[PDB]
Amino acid sequence: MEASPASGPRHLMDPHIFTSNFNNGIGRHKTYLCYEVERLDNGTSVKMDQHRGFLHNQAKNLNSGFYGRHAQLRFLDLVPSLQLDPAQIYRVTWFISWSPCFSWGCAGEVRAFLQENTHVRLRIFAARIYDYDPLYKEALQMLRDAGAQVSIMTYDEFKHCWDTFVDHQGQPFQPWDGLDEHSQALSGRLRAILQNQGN
DNA sequence: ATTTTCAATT
Ligand SMILES: [Zn+2]
């Protein structure tokens, strides 16, 4: 019987975790998956605060027989929970540290959703590159086949993510000078991977 | 500014 918090619900995302994950570093397990879907209303997009949430990419427990690693798969089961209707247009954008994924099994479930649900727009923000050995070339093309929407988080996205996921009074967001260099380095690699199709 | 990367098992 603990009294409810006055500052607000513990559903707030700590600023240290957001900065640590987005600290702009290569290699980071236990990544975090943030998602936010809104409903179009007569041309007016009304997002729902309750819909905004995040999932953990760390799920272990063979006792339940549950298999999965990337939180993206967990969110896949959340899609059917919302029961989105095809007659309406919904914009679901997922923000994760890495946009690329291996063909463990989640890359196939997401591809089926886009193929079965073409009336839905999926946009993923690539904060980091999780590729791998050279075989990663087909992996990116395999996911890009249905997810032809990959963009690197920009300075505005980082600031919007802080106030969108983090809301602490008296704690302002402090941008770091690394988006320009990281965006340019990742942008060259991101387009370079797709440029292979052009040739 | 930080250049080898999604903590599932046999
Ligand atoms: Zn995956």
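Cβ from N, Cα, C; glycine included.
Here is what Swiss-Prot says about this protein:
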type	residues	note
BINDING	A:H70, A:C101, A:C106	Zn(2+) binding site
MUTAGEN	A:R28 to E	No effect on deaminase activity despite an altered restriction activity towards genetic invaders
MUTAGEN	A:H29 to A	Altered deaminase activity and restriction activity towards genetic invaders
MUTAGEN	A:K30 to F	Altered deaminase activity and restriction activity towards genetic invaders
MUTAGEN	A:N57 to A	Altered deaminase activity and restriction activity towards genetic invaders
MUTAGEN	A:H70 to R	Altered deaminase activity
MUTAGEN	A:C106 to S	Altered deaminase activity
MUTAGEN	A:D131 to N	No effect on deaminase activity despite an altered restriction activity towards genetic invaders
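Swiss-Prot feature annotations superimposed on the structure.
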| residue | record | Cβ within 10 Å |
| --- | --- | --- |
| A:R28 | mutagenesis position | 17 |
| A:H29 | mutagenesis position | 7 |
| A:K30 | mutagenesis position | 11 |
| A:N57 | mutagenesis position | 21 |
| A:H70 | mutagenesis position | 24 |
| A:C101 | Zn(2+) binding site | 22 |
| A:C106 | mutagenesis position | 21 |
| A:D131 | mutagenesis position | 16 |
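Rounded to a whole number, the distance between the Cα atoms of A:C101 (Zn(2+) binding site) and A:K30 (mutagenesis position) is 14 Å. In the vicinity of ligand 1, defined as a Cβ distance under 6 Å, the following of the mutagenesis positions A:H29, A:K30, A:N57, A:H70, A:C106 are placed: A:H70, A:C106. Candidates A:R28, A:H29, A:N57, A:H70, A:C106 (mutagenesis positions) were compared with A:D131 (mutagenesis position); none lies inside 10 Å Cα-Cα. Other than A:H70, A:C101, A:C106, the residues of this chain whose Cβ falls within 8 Å of the Cβ centroid of the Zn(2+) site are, in sequence order, A:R69, A:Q72, A:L73, A:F102, A:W104, A:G105, A:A107, A:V110.
When the Cα atoms are compared, A:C101 (Zn(2+) binding site) and A:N57 (mutagenesis position) turn out to be 12 Å apart. For the pair A:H29 (mutagenesis position) and A:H70 (mutagenesis position), the C-alpha distance works out to 10 angstrom. A:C106 (mutagenesis position) falls within a helix when secondary structure is assigned with DSSP.
According to DSSP, A:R28 (mutagenesis position) sits in a coil region rather than a helix or strand. Looking only at the mutagenesis positions A:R28, A:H70, A:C106, the one with its C-alpha closest to A:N57 (mutagenesis position) is A:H70.
The two recorded residues, A:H70 (mutagenesis position) and A:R28 (mutagenesis position), show a Cα separation of 13 Å.
In this structure the alpha carbons, written CA, of A:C106 (mutagenesis position) and A:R28 (mutagenesis position) are 19 Å apart.
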